[PDB]
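What follows is a set of notes on a single structure, which appears directly below.
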Amino acid sequence: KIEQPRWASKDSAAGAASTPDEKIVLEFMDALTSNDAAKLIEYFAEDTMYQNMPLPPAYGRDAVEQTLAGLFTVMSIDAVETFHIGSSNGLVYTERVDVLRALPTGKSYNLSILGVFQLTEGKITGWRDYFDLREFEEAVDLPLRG
Amino acid sequence: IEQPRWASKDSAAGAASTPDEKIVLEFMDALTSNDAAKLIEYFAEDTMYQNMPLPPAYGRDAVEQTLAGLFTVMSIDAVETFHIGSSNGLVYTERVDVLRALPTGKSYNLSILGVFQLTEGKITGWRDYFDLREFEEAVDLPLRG
Ligand SMILES: CCCCCCC(N)=O
Ligand SMILES: CCCCCCC(N)=O
């Protein structure tokens, strides 16, 4: 289902959480498959932001929650695999694939993502995922800018 | 390039704190050369490069040929790295690159998160993640061919 890329690191520590903040980010990655905005919002600070970089940002925990609730109305996150995780200066970075299934069409796509997370006292204060939107949209037959 | 609300204003934010980070920031400075021959010197023979919306290039020659093609169609006019970090042999850069499409004269500020793998100071992998369509629409050139 998710295959291992040729460029995957051979350093085990590169694929494992190596700090307390990295551990929380991997727990959050595991939780994504719940498709549950109310569960996921508990990982967030009140003063926070979320952006899927092809689309506009959400600022503040309520906007974040409302975005996730909309997302999970249209798609399921069926699987997440994080190949690489690392961190510096209060930012955690994840190189991953998320398997996304469009609820209106039944079609799925393996989306390659590089994301960044800012944690303050173990809660998410920023989350930005970078990826290409058009290939995903074309694969699952749903225009994801509206 | 103006500063995002979310970008750190810390004096150290996008500054290198390791040898590998230092090499990556030198590489970022070198991108505005638009010079594939200059850039390829940063790479190991066993390497790869991918702009993630498009297919990867494997091996140093393929990487060089990709860069030479890239610089035939666009200029990287500026690069600003907001955040840099690293662990376990990988370096990450959150940046904006200002790209100008030579056929049309139009520019776009492209938001990118990239990852670099280094072995003995040379690049064994470079992957940049971003949205291609928004860029294509802004500069009037179909970037998948
Ligand atoms: C708006 C579509 C983007 C959803 C990607 C969600 C994810 N992180 O897998
Ligand atoms: C296919 C277009 C991608 C070019 C991005 C180059 C860069 N890193 O600024």
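By the numbers in Swiss-Prot, the shown part of chain A spans 4-149.
This deposition comes from X-ray crystallography, 1.2 Å.
Even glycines carry a Cβ here, placed using N, Cα and C.
Noted in Swiss-Prot for the protein shown:
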type	residues	note
MUTAGEN	A:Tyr53 to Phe	15% of wild-type catalytic efficiency
MUTAGEN	A:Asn55 to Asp	No activity
MUTAGEN	A:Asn55 to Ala	Almost no activity
MUTAGEN	A:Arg99 to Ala, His, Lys or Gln	Impaired protein folding and no activity
MUTAGEN	A:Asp101 to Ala or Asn	No activity
ACT_SITE	A:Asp101	active site, proton donor
MUTAGEN	A:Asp132 to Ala or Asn	No activity
ACT_SITE	A:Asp132	active site, proton acceptor
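Annotated features taken from Swiss-Prot, shown on the structure.
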residue  : record               : DSSP (3 states)
A:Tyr53  : mutagenesis position : strand
A:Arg99  : mutagenesis position : strand
A:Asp132 : mutagenesis position : strand
Cβ neighbours within the same chain of A:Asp132 (mutagenesis position) - under 8 Å, at least six residues apart: A:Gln54, A:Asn55, A:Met56, A:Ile116, A:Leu117, A:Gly118
Rounded Cα-Cα span from A:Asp101 (mutagenesis position) to A:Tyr53 (mutagenesis position), Å: 17
Those mutagenesis positions in A:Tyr53, A:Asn55, A:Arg99 whose CB falls under 6 A of ligand 1, listed in sequence order: A:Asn55
Tertiary neighbours of A:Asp101 (mutagenesis position) (same chain, Cβ under 8 Å, six or more apart): A:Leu35, A:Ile80, A:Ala82, A:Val83, A:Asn113, A:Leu114, A:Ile116
